[PDB]
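Note sheet for the following structure.
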Amino acid sequence: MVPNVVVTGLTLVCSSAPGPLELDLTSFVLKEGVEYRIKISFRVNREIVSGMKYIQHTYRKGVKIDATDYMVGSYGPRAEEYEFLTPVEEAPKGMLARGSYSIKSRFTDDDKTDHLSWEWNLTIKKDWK
């Protein structure tokens, strides 16, 4: 009944951030310039899965301004939830770069299996809130 692969959540790891930046998968405000990593949480319940891949399409006011592909790897079943972390990123800085961004995320693997496709927003401001 429960799928073999289940994406549990997307988290924005940010030390300076004053509060939670979590998204349970079962908008985000980021102060310009700050460093962060995207942490995708998932579970492999029964079988080995290979070539896990995180895909991200960043949109601005309806138009694609960027696409990036992250290789997650191969995992075997286990009770502990898995934690994928992208490399450290820096939120753009500048009045021209501030504003909201739409993100289309996709967790896939060697099948092209749509384990989960979710969408979320990332708003960049001068200060937290």
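Residue positions begin at 1 at the first shown residue.
Structure determined by X-ray crystallography, 2.8 Å.
For all residues, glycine too, the Cβ spot is worked out from N, Cα and C.
Feature annotations, reproduced from Swiss-Prot:
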- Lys125 to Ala (Swiss-Prot position 199): Loss of interaction with NGFR (MUTAGEN)
Chain-internal residues, separated by at least six, CB under 8 A from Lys125 (mutagenesis position): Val29, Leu30, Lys31, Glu32, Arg98
Through-space Cα separation in Å, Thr26-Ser27, 9-residue segment unmodelled: 17
